[PDB]
Amino acid sequence: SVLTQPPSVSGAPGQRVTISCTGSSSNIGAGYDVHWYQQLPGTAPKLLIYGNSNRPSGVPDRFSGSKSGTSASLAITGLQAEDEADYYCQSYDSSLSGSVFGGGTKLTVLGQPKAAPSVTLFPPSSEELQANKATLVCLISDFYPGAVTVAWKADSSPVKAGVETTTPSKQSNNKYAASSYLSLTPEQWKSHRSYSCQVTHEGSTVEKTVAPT
Amino acid sequence: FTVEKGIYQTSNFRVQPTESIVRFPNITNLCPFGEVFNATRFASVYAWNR
Ligand SMILES: *[C@@H]1O[C@H](CO)[C@@H](O)[C@H](O)[C@H]1NC(C)=O
């Protein structure tokens, strides 16, 4: 809205990373103090620094807050193993008659190497045919990272309806697994000759097909 | 001290203006500031709008 933030910022583990926050002349440039918060994906945000002059208890001294007139800046020294969150600007807005937050910056560069994926295609069982639906599942497991595109074909034309893709989650041995469903009906399931799922990972494309008859 | 008949040019006539107008525009622009007073609700005295 009234506060704009960059989408992402790049840095190195050992140099200085500085973020710039720009607003208006009635919320931050009027004279109001600014507050910075960290939005960890899964935990409630906490207070980092208020007023850019005092240090709250439990907060390290590596975080520095300054207000260069209409713009506020935050600087850090060294990238540790907990900076994988979002930084926001909080200031009182007279026009909005309340507190308004910023956009949010993501702090990550690269932590995902490559691996070799493996897929499995399982046709629906006999009890699924009488439910007036056909859920075609093509599971993908043991791959890294979790960025796989899913394409469905019926050996004559690609299927662009009912295609879904779930987000992958970390396995026990630091890998990723995913599944893809396809909503169909048993009326046309038997008419088609075969069904398959096609995926591509870093140029490696594998294909598995099943025959209902 | 003796002037004969004829035409004679003595000085020059200059019409000095008495008033000056220097107004360049007809009106100047404005900025949105009436919303400070024309508002649905106001703030309090411990935390007022700046
Ligand atoms: C506020 O609203 C009134 C009526 O809508 C209008 O006459 C006036 O010019 C506006 N601005 C101020 C500063 O009062």
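The numbering of chain B matches Swiss-Prot: 306-355, in order.
The header says electron microscopy, 4.0 Å.
Even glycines carry a Cβ here, placed using N, Cα and C.
Taking a C-beta cut-off of under 8 Å and a sequence gap of six or more, B:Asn331 (mutagenesis position) has no contacts in its own chain. In Swiss-Prot, a published mutagenesis experiment is listed as B:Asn331 to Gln, annotated Reduced viral infectivity.
B:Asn343 to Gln appears in Swiss-Prot as a mutagenesis experiment; the accompanying note says: Reduced viral infectivity. Of all Cβ atoms in the shown protein chains, 7 besides its own fall within 10 Å of the Cβ of B:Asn343 (mutagenesis position).
Here the residue is the original one, but Swiss-Prot notes a natural variant at this spot, B:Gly339 to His: In strain: Omicron/BA.2.75, Omicron/XBB.1.5, Omicron/EG.5.1. Taking Cβ-Cβ distances under 8 Å and a sequence gap of 6 or more within the same chain, B:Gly339 (variant position) has no neighbours at all.
Annotation note: B:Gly339 (variant position) sits in a helical segment as assigned by DSSP. Here Swiss-Prot notes a natural variant, B:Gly339 to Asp, with the remark: In strain: Omicron/BA.1, Omicron/BA.2, Omicron/BA.2.12.1, Omicron/BA.4, Omicron/BA.5, Omicron/BQ.1.1.
A sphere of 10 angstroms centred on the C-beta of B:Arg346 (variant position) encloses 5 other C-beta atoms. Natural variation at this site is recorded by Swiss-Prot as B:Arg346 to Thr, annotated: In strain: Omicron/BQ.1.1, Omicron/XBB.1.5, Omicron/EG.5.1.
Variant annotation in Swiss-Prot: B:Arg346 to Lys, described as In strain: Mu/B.1.621; the structure shown retains the original residue.
Applying an under-8 Å Cβ distance to chain A, the recorded positions B:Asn331, B:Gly339, B:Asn343 reduce to an empty list.
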